[PDB]
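Heads up, the thing below is written out as structure tokens.
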Amino acid sequence: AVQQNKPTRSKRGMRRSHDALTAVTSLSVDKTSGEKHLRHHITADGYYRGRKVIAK
Amino acid sequence: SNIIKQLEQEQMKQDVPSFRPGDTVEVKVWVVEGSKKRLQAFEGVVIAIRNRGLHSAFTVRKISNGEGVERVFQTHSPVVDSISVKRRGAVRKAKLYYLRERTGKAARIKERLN
Amino acid sequence: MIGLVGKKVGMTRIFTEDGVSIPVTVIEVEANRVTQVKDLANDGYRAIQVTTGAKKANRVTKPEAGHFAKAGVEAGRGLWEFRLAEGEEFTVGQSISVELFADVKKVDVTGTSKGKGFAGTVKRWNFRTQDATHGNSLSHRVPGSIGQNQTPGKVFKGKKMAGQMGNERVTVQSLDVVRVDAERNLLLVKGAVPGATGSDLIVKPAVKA
Amino acid sequence: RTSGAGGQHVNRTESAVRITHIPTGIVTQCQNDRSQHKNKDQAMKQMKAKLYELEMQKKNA
Amino acid sequence: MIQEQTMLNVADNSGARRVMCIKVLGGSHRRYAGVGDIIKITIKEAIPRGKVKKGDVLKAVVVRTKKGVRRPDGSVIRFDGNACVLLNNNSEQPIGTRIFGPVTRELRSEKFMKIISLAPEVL
Amino acid sequence: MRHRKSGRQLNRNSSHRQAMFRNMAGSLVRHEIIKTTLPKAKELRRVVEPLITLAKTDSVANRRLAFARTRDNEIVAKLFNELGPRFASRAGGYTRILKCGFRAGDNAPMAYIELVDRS
RNA sequence: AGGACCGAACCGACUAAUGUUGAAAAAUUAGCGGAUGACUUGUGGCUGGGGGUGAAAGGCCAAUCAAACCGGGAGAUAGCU
RNA sequence: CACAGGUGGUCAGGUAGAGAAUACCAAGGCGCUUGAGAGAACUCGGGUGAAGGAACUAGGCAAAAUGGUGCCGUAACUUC
RNA sequence: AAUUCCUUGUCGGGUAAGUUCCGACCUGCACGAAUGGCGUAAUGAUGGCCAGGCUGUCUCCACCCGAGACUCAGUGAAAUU
RNA sequence: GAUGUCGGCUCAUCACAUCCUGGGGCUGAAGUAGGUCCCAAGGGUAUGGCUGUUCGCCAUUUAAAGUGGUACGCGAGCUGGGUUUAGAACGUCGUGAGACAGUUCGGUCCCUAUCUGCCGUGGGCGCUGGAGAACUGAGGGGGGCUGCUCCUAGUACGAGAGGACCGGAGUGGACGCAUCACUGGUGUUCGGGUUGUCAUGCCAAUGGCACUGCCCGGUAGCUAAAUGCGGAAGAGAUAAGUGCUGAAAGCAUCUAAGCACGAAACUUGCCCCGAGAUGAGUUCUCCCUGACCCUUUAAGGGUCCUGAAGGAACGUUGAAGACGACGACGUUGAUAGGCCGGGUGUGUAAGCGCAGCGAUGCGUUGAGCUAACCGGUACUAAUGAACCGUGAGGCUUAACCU
Ligand SMILES: *C(=O)[C@H](CCSC)NC=O
Ligand SMILES: [Mg+2]
Ligand SMILES: [Mg+2]
Ligand SMILES: [Mg+2]
Ligand SMILES: [Mg+2]
Ligand SMILES: [Mg+2]
Ligand SMILES: [Mg+2]
Ligand SMILES: [Mg+2]
Ligand SMILES: [Mg+2]
Ligand SMILES: [Mg+2]
Ligand SMILES: [Mg+2]
Ligand SMILES: [Mg+2]
Ligand SMILES: [Mg+2]
Ligand SMILES: [Mg+2]
Ligand SMILES: [Mg+2]
Ligand SMILES: [Mg+2]
Ligand SMILES: [Mg+2]
Ligand SMILES: [Mg+2]
Ligand SMILES: [Mg+2]
Ligand SMILES: [Mg+2]
Ligand SMILES: [Mg+2]
Ligand SMILES: [Mg+2]
Ligand SMILES: [Mg+2]
Ligand SMILES: [Mg+2]
Ligand SMILES: [Mg+2]
Ligand SMILES: [Mg+2]
Ligand SMILES: [Mg+2]
Ligand SMILES: [Mg+2]
Ligand SMILES: [Mg+2]
Ligand SMILES: [Mg+2]
Ligand SMILES: [Mg+2]
Ligand SMILES: [Mg+2]
Ligand SMILES: [Mg+2]
Ligand SMILES: [Mg+2]
Ligand SMILES: [Mg+2]
Ligand SMILES: [Mg+2]
Ligand SMILES: [Mg+2]
Ligand SMILES: [Mg+2]
Ligand SMILES: [Mg+2]
Ligand SMILES: [Mg+2]
Ligand SMILES: [Mg+2]
Ligand SMILES: [Mg+2]
Ligand SMILES: [Mg+2]
Ligand SMILES: [Mg+2]
Ligand SMILES: [Mg+2]
Ligand SMILES: [Mg+2]
Ligand SMILES: [Mg+2]
Ligand SMILES: [Mg+2]
Ligand SMILES: [Mg+2]
Ligand SMILES: [Mg+2]
Ligand SMILES: [Mg+2]
Ligand SMILES: [Mg+2]
Ligand SMILES: [Mg+2]
Ligand SMILES: [Mg+2]
Ligand SMILES: [Mg+2]
Ligand SMILES: [Mg+2]
Ligand SMILES: [Mg+2]
Ligand SMILES: [Mg+2]
Ligand SMILES: [Mg+2]
Ligand SMILES: [Mg+2]
Ligand SMILES: [Mg+2]
Ligand SMILES: [Mg+2]
Ligand SMILES: [Mg+2]
Ligand SMILES: [Mg+2]
Ligand SMILES: [Mg+2]
Ligand SMILES: [Mg+2]
Ligand SMILES: [Mg+2]
Ligand SMILES: [Mg+2]
Ligand SMILES: [Mg+2]
Ligand SMILES: [Mg+2]
Ligand SMILES: [Mg+2]
Ligand SMILES: [Mg+2]
Ligand SMILES: [Mg+2]
Ligand SMILES: [Mg+2]
Ligand SMILES: [Mg+2]
Ligand SMILES: [Mg+2]
Ligand SMILES: [Mg+2]
Ligand SMILES: [Mg+2]
Ligand SMILES: [Mg+2]
Ligand SMILES: [Mg+2]
Ligand SMILES: [Mg+2]
Ligand SMILES: [Mg+2]
Ligand SMILES: [Mg+2]
Ligand SMILES: [Mg+2]
Ligand SMILES: [Mg+2]
């Protein structure tokens, strides 16, 4: 149910070893609008693989 | 699969008649005893038919000597010699399992004319 | 004796002329082809590495390609070894067929069992459930005790517990070979073999016999 | 162990005693006393008595 | 698929009407008895003047079951209810002189040959 | 386990799920494009496309069926009079998913789903 | 007619599983008993601590009861920790 | 505590119903202030289950079952 | 026997098998006559025992539907040491 | 300044003083079946009735229903019948409060796991250039039960009754593994019947809600009660035991020299894991063959170019899966959805027409609809890239090649 000894900070650190975030490897650049975006997602301006798929 | 289908089709009997549920059918089956294959008849109502090509089957119910008996025949088994529709019945269901809890005058199923 | 690498097509049945319906697993044993031959001199033991099926040219890696190329053979979906007995020779290019099984009566079939995922002890170890009612509190399918008191003061190794079930190599033995068919590259064996439909199956002549 | 009684000690200890004759198939239980030994003694006595009674019965018959 | 506590009907004319299976014989921990399997039974309901008497513990052979019997080709055969033929404990041969209702090929052997002969239908 | 089983449960009870698919499909039909969560969008493909297919053959029975499925006469009309003939040549694939980032309120991965001859 | 019967509201609280760092310092859901009476309920009033009240269980008397609570005697006394 | 609790009175629509029960609705009011996925074990709350049918268990606990109106019919015993 | 220690008394019933149950006997450790004796229809969320029906209670678990559990985002405790 | 108690349940694990199965000696061992002792712990080793029971008696099984240890194993795993509070009553003791290892009826069983442990499953680094595969097998785990029938043979044995060893064949029980072809279960994602009610203007037709409203069927999957397979044979070294030859001890003696047989135990054989086997192994294949500074001059640091093999990431995903992981595919494309065709399931849709006063019936019609199935099909989505990974790989000996 509960600890018998306060665990160390070292232990905590070790535990958190795997809690790190991975940044996006790289962003795709749209061919037409030249603006960066996530692979397989549309851009913020609304392009996807060159064509304008959405208004705003 | 295709291969499986091929395997199956070459085993299927081609002469199987057009019975439905309710039909009073008469299945003749091969019976070994000693060293003499003979042909035992099993006349009853078809209560359920299961269509799966080679794996096809049908459940014939009768009342042998007071006791009710269902028998499930594997349709394309060579142990069945001959299926034959002695009468054809008008039922509204694919399966006549309500006939298990019905006897005599209740278990009647009207004949399907035309 | 060596064995072949087939693929589980599916199950079906063979009605015998007598009456009996034999449940058969259908194994599509495409022409296996030798890629490499091992020996006591170089490798340290006698065996044959074989491949089977086709593979995508765009998907096969360079190293993989090279190995195949050296052999002088089409690239297949995998490579599998077979230990050779004394008095068994194979050239590198050679293609072994299901015709090899014509003489055998029984076979051991090996393949990866179906994955049941994380299984509890009722499924995985056939543990008896506890009482469904009569007072039971939150402990119907739970594993019960897992040890004794202060001695030994630990759970012993290989205690039966919940965990991953299936998706592992299993081997059914002494399966009767119902029919060999060189025409369609089929082997029919009586009874269910491991794995799902489309899974690879190493068929070998039965060691027990 | 004895029937019912009262405590932890009672629950654990095996004071009750059931003596049995292998030739005759007679039995004598005792769990009157706390002391196993005493019970045994009592039980033994009972058994002895029973044997005597059986011998007398036989004689009578 | 008869087990301890299962009430069967009687096929023979021994005297008994209703009998309860008290033991499936022929193996430790043996769960069920299907057709052709000998069971120990006790007579729960009997006729006024028969061979057997109520509360009589004796053997019986199971001749029909509701679960049924599978054949080599895979053709199952069932019945509407479970039944048995009473037998002597020692001699293992029927008490009655007359078997009612249909039985099966499963039953036929050197042991239960009388029964099959008696029976009106053998499926 | 769930080998070979189709159909997302979507942390909903069955009836509720059905309702939502009916609504969503209708909305899509109306607007020809909608922004929803990606899984939901995916699910919708197996409701809307079939409806579209049904709408190709204009019969009374078919119309009735459509109505039953959807229950908005307007939607049905749209399907039969516009989308059915509009997708007459097209053999499936009436719709298009485009992934569109993550919803602010709960980081739920969003996606547009749109009819293929929208623009 | 009825401390009659079946049954909602209302009053209760026999079984159950749940909860047991609760949604809750006693509840829940499913069933359960009474339901024109020795019923139930609102509002106001009266009984006070060896005192009350008690169809009586040492029950209840503000989440406190084999002698309430608050303040005081008071830093009681403690051969014990 | 923005707490599954407690809090007296009045109003009392429709269809079915004996009904203020119950079901579905009206007038009116709400979706209960974390969502999104996934579809392991195990827990909770439910559904179904071959054959058997209390063998479970301290105990049929729990479930299952019975369930309405009319008419026939209804034993011991009884303070009638 | 809500009372019997010896005691699972003995005999009978019920069950394939009954330390419980019912009927007897009386050998009442240690019943007994308003701290009432013996009966008793009716009533009981009362104790014990047996039967029919019914059943996942169980043989022996299987599948399914939802709420957690698991992963992502936001917020963010606790006993213990 | 707390170590929760009998029994039940669930899970066990060890000992051997062995209950069954295996091996053997002696027998007051003819045979069958026993008695007794020695070896042997591989596996196996009962369901019920009664009682809170452990125990035990009884019923019926079984090859056998072993005896013990483990906090008389196991309540941060369940129960709470017994015990061990408070209510009440009987007997009994007491003047009484009350009391009894007398009896009786009633009576709250908390804990989200830090560490060890164990079951699973990943990330990091390592294994000395990097990469993709296939292996070897140190070591570890699993498995190991047994009945009945028939033959041998009514032979051997025996006065008869009865009735074998050895060896062989079949078919079961229990347990385990796999699987879904069959028989079935489930199948709130398929079809249908049907009650009440609300809605779609109404009719007709549909949908919502009522536990999936209540039912009847049922596809895929998952599944057991379904059906395949398993336990071995063999080999080695032995146990008790049995010997052979053989002296010490002219004989005798299985032992001292030497040689042999000998069991479910041991080591192998069968199945699975397994090179973190840091003792980091082997085999095959693939990939990289450029500059110049710099100095604290060494397996040193830097900047331009360069970026392979392959990997990851992203996407479409899976009979893989908690998450990671593993597998498949990404247009040179069937990976998913859709679509087409089929199958399966349900059981003759709607609309129209005819018959009927009508409920309804008949025709069109085995119709319509049909999930997870099968075979096809690029219609939609799987993007051109980008990212990590480099640029021939230390020293010392030996042997070769030249
Ligand atoms: C024995 O006296 C005791 C229980 C008493 S309950 C008031 N057992 C151990 O602590
Ligand atoms: Mg401590
Ligand atoms: Mg973490
Ligand atoms: Mg899986
Ligand atoms: Mg159990
Ligand atoms: Mg609790
Ligand atoms: Mg529970
Ligand atoms: Mg799929
Ligand atoms: Mg959620
Ligand atoms: Mg609903
Ligand atoms: Mg009243
Ligand atoms: Mg009260
Ligand atoms: Mg309530
Ligand atoms: Mg009432
Ligand atoms: Mg008191
Ligand atoms: Mg008082
Ligand atoms: Mg108070
Ligand atoms: Mg006071
Ligand atoms: Mg005082
Ligand atoms: Mg003072
Ligand atoms: Mg002080
Ligand atoms: Mg709130
Ligand atoms: Mg509130
Ligand atoms: Mg109303
Ligand atoms: Mg209401
Ligand atoms: Mg909320
Ligand atoms: Mg779930
Ligand atoms: Mg149910
Ligand atoms: Mg059932
Ligand atoms: Mg049934
Ligand atoms: Mg019954
Ligand atoms: Mg019982
Ligand atoms: Mg029991
Ligand atoms: Mg109940
Ligand atoms: Mg119920
Ligand atoms: Mg007395
Ligand atoms: Mg007594
Ligand atoms: Mg008696
Ligand atoms: Mg009595
Ligand atoms: Mg008295
Ligand atoms: Mg007097
Ligand atoms: Mg008096
Ligand atoms: Mg009185
Ligand atoms: Mg009362
Ligand atoms: Mg804190
Ligand atoms: Mg302490
Ligand atoms: Mg020994
Ligand atoms: Mg001996
Ligand atoms: Mg061994
Ligand atoms: Mg009973
Ligand atoms: Mg009992
Ligand atoms: Mg009992
Ligand atoms: Mg203990
Ligand atoms: Mg413990
Ligand atoms: Mg305990
Ligand atoms: Mg607990
Ligand atoms: Mg503990
Ligand atoms: Mg108790
Ligand atoms: Mg008291
Ligand atoms: Mg005393
Ligand atoms: Mg109570
Ligand atoms: Mg309780
Ligand atoms: Mg690793
Ligand atoms: Mg080993
Ligand atoms: Mg199946
Ligand atoms: Mg299938
Ligand atoms: Mg079915
Ligand atoms: Mg169903
Ligand atoms: Mg199925
Ligand atoms: Mg309706
Ligand atoms: Mg209408
Ligand atoms: Mg509504
Ligand atoms: Mg000698
Ligand atoms: Mg000599
Ligand atoms: Mg000699
Ligand atoms: Mg040897
Ligand atoms: Mg390595
Ligand atoms: Mg193509
Ligand atoms: Mg069809
Ligand atoms: Mg319809
Ligand atoms: Mg029509
Ligand atoms: Mg007319
Ligand atoms: Mg017709
Ligand atoms: Mg179709
Ligand atoms: Mg396909």
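Chain D residue numbers are taken from Swiss-Prot; in order, the displayed residues are 245-305.
When the header is checked for method, it gives electron microscopy, 3.0 Å.
Each residue, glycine too, has its Cβ placed from N, Cα and C.
The Cβ neighbour count for D:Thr246 (variant position), using a 10 Å radius and every protein chain shown, is 14. Quoting Swiss-Prot on the natural variant D:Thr246 to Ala: In strain: BL21 and MRE-600; increased termination efficiency.
Under its mutagenesis entries, Swiss-Prot includes D:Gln252 to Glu with the note: Loss of methylation. No longer allows ArfA to rescue stalled ribosomes. Around the Cβ of D:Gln252 (mutagenesis position), a 10 Å sphere holds 7 further Cβ atoms from the protein chains shown.
Classification of D:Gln252 (mutagenesis position) by DSSP places it within a helix. Here the residue is the original one, while Swiss-Prot reports the published mutagenesis D:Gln252 to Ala with the comment No change in complex formation with TnaC-stalled 70S ribosomes.
Geometry remark: D:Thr246 (variant position) versus D:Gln252 (mutagenesis position), CA distance 12 Å.
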